[PDB]
Amino acid sequence: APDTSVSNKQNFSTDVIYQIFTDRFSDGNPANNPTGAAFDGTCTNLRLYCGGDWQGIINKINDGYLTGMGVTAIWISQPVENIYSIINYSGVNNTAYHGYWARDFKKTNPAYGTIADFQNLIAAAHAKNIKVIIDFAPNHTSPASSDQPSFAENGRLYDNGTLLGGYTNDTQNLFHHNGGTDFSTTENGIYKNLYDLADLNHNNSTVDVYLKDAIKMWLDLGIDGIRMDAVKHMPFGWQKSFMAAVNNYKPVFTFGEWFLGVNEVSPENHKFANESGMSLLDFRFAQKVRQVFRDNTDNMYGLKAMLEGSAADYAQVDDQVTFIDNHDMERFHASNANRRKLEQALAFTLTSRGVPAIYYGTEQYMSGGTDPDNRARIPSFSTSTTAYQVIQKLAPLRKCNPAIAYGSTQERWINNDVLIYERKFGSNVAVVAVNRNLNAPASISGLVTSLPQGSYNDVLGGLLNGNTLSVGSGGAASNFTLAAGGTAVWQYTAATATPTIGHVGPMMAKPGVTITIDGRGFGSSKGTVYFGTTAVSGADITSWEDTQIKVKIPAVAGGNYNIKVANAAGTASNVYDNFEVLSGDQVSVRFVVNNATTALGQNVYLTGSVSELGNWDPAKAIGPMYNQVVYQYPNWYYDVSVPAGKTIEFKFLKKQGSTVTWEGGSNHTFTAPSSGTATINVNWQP
Ligand SMILES: OC[C@H]1O[C@H](O[C@H]2[C@H](O)[C@@H](O)[C@@H](O[C@H]3[C@H](O)[C@@H](O)[C@@H](O[C@H]4[C@H](O)[C@@H](O)[C@@H](O)O[C@@H]4CO)O[C@@H]3CO)O[C@@H]2CO)[C@H](O)[C@@H](O)[C@@H]1O
Ligand SMILES: OC[C@H]1O[C@H](O[C@H]2[C@H](O)[C@@H](O)[C@@H](O)O[C@@H]2CO)[C@H](O)[C@@H](O)[C@@H]1O
Ligand SMILES: OC[C@H]1O[C@H](O[C@H]2[C@H](O)[C@@H](O)[C@@H](O)O[C@@H]2CO)[C@H](O)[C@@H](O)[C@@H]1O
Ligand SMILES: OC[C@H]1O[C@H](O[C@H]2[C@H](O)[C@@H](O)[C@@H](O)O[C@@H]2CO)[C@H](O)[C@@H](O)[C@@H]1O
Ligand SMILES: [Ca+2]
Ligand SMILES: [Ca+2]
């Protein structure tokens, strides 16, 4: 299939995701609605169930509401079984309508549907070229009080009906009993409870094995992607081992939630996106878009900075999922604001790099503050809104114009209020002009583009007061006036002659797994694929076509490789970097080093004999290790993903800047378990 087919579960760059709060979308089957005090059919009480389900979604997929918009993927609430208790939070009754209070990860939430309904959802979707993404929240179960076991369901965890354990009298230690996080540090927010949510302990083999088993059930049910909830709140090493479980079984596009505040830029966030095997929800993008188009607390130079910065910070910026709002923020549209603000932000998001996600109801101009006012029932299924039409004109471009799906971004004209940028990939170009000033038009002179000489009609057809562009020689555009609140899109597409890799996925796996390389100019006859210097051709290349190649990862030593392809004629493509070849299946092991005293600003790291440990390269050591919660300084600890069953030699180091100090003595050694987890406790050797 081509890179753009619904069958492509490794790439979402050419798709537009529509985020649905199942309960608040459409009740297609009233028979499964909750009753009593846990239900409100009028959906006036937004913390109770309103009845939306999978049938409803199927109904909107079939009646053309979603397809009419140009939406090609839907991201739904966590489908697993949630607790049934109504929880009174100081007078207010609260239900698990949101789906984040899991009780059993191997069963469905009956309010949404049966496994049968779920299989039907996947089939209907797939039938209409819509990919299905599920929310998955393995950080915790539900709200529990260890001393008030009668509270809620005491955060009880079941394994397909079988009670695994509860928060109270947790002798197995499936959970964390470290108190609640104050979000003070990253380590603090990981090993302590999120509010009152029973924090699962991924270092317990039972929990480890159970979650990796549950995800496979869902993978086996045909999902096309996974949105991981609260990634900033689970150990990174564990998550990497979790992503290795998915990729080494049935790879699917995974992206996690790592909340970033306004003007917040986290290096931990960058490292996570670049090394965990999964990408992230682009909070940097979202916060900046709101400041610029919504709250006017920054201008075009700020948007530009974010664009060029992110592109440098994220190794695969095209895999970051963009949005302008979600269920954890006020809705972008404020009741009294000019709608043109939402429209422009939509046009910008849809044509920008990454994977755009649209929160259900946006196209209907829904307003609302924080939870739960931002989760009201969709008031209508009208296709007559300007927002609906903007999405409808622009969504398809991600499929037909690879410049938009994979292209680089470049500012071509800019001022406080105006931003003109160009996306380019191969022989494809797209230029977008946005004028946020709702009162002042702008005189655009000196605009230079990569567009071939000719005239260009605004792809939006003047919907947002865009205009025609006239490009003379040198791609220099003639002067024109950009209307107040003006937005226009111009483009040029043509066949690409040389092999151009636009995307690879999964980004991390062990040898033998098949990866998908998407792009243009591959030709129709099998060429060669290179992993570093190793050439692969013939049978291991399972499929080859102009826009897509499927190939098995050769049995090469674990490590980081550049990927390049050369067509049948021997013409080489661009280089795609940062592909990680695992040493084998992975397991999460906790490393602990005692009495490793440091000086302030000096941290302890770990390195070892395998690529998962950096191969003795301090520049690639794992850390810095933690020393607050689970163990306290001068004892350090860290959860790391290592190849299962391998005997590994390791050592710790103290690093300050790029200045490193090695542990004395001989390498410590240990053999990783074949499954489940383990804890290695050693003393720092001077
Ligand atoms: O009582 C249970 C509640 O749980 C549910 O909240 C969810 C969110 O909907 C998820 O999308 C996600 O979001 C968390 C996020 O993981 C977490 O970081 C936190 O964000 C902090 C952030 O760390 C901090 O840096 C600072 O910026 O403040 C942020 C808060 O704005 O909060 C997000 C939202 O809670 O995970 C949580 C838990 O899975 C549910 O939505 C609630 O209705 C429910 O009451
Ligand atoms: O002509 C090439 C030149 O175009 C753009 O410069 C704009 C500038 O952004 C506007 O603010 C205003 O000053 O008009 C200029 C056009 O002459 C690009 O920003 C710039 O990089 C580029 O060299
Ligand atoms: O909590 C992380 C913290 O650990 C190290 O700080 C040590 C410091 O080295 C010791 O001399 C002593 O004062 O205790 C601290 C632990 O609380 C790192 O030096 C520091 O950068 C790091 O943030
Ligand atoms: O460079 C590979 C090499 O790294 C480690 O050796 C350290 C050694 O442990 C230190 O005490 C110090 O001498 O620096 C060496 C790095 O040059 C590993 O211990 C070793 O097995 C490995 O080959
Ligand atoms: Ca229902
Ligand atoms: Ca946690």
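Chain A is numbered as in Swiss-Prot; shown residues: 28-713, in order.
The backbone N, Cα and C atoms fix where each Cβ goes, and this holds for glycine too.
All chains included, 20 other C-beta atoms sit within 10 angstroms of the C-beta of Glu284 (mutagenesis position). Mapped onto three states, the DSSP output places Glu284 (mutagenesis position) in coil. Under the heading active site, proton donor, Swiss-Prot lists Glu284.
Mapped onto three states, the DSSP output places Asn56 (Ca(2+) 1 binding site) in coil. The Ca(2+) 1 binding site feature in Swiss-Prot is assigned to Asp54, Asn56, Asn59, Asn60, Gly78, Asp80.
For 127-128, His167, 172-174, 220-223, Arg254, 259-260, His354, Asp398, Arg402, the entry in Swiss-Prot reads substrate binding site. Sequence-distant contacts of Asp398 (substrate binding site), defined as residues of its own chain at least six apart whose C-beta falls under 8 angstroms from its C-beta, comprise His354, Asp355. In the three-state DSSP classification, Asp398 (substrate binding site) falls within coil.
Listed in sequence order, the residues of the same chain lying 6 or more apart from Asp226 (Ca(2+) 2 binding site) and placing their CB within less than 8 Å of its CB are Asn166, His167, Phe202, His203, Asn205, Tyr218, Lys219, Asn220, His260. Secondary structure at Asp226 (Ca(2+) 2 binding site), taken from DSSP and collapsed to helix, strand or coil, is strand. What Swiss-Prot records for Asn166, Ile217, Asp226, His260 is Ca(2+) 2 binding site.
Counting only same-chain residues six or more apart in sequence, the Cβ atoms lying under 8 angstroms from the Cβ of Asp256 (mutagenesis position) belong to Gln105, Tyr127, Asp162, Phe163, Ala164, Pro165, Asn166, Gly283, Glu284. Secondary structure at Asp256 (mutagenesis position), taken from DSSP and collapsed to helix, strand or coil, is coil. Quoted from Swiss-Prot, the note attached to the mutagenesis of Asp256 to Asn states: Reduces activity 23000-fold. Reduces activity 520000-fold; when associated with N-355.
In Swiss-Prot, a mutagenesis experiment is listed as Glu284 to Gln, annotated with the note Reduces activity 4100-fold.
For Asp355 to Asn, Swiss-Prot lists a mutagenesis experiment annotated as follows: Reduces activity 56000-fold. Reduces activity 520000-fold; when associated with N-256. According to DSSP, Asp355 (mutagenesis position) is assigned to coil rather than to any helix or strand. For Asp355 (mutagenesis position), the Cβ neighbour count at a 10 Å cut-off comes to 11, with all displayed protein chains included.
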Cβ within 8 Å of the mean position of the Cβ atoms of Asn166, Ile217, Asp226, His260: remaining residues of the chain near Ca(2+) 2: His167, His203, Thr208, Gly216, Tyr218, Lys219, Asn220, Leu221, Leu227, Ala257, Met261
Cβ neighbours of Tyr222 (substrate binding site) where a neighbour is any other Cβ within 10 Å: 9
Spatial neighbour of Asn60 (Ca(2+) 1 binding site) that is closest, considering only the binding-site residues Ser173, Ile217, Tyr222, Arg254 and their CA atoms: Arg254
Separation of alpha carbons, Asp54 (Ca(2+) 1 binding site) and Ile217 (Ca(2+) 2 binding site) (Å): 36
Cα within 10 Å of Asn56 (Ca(2+) 1 binding site) - qualifying binding-site residues among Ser173, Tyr222, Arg254: none
Helix, strand or coil at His167 (substrate binding site) [DSSP, three-state]: strand
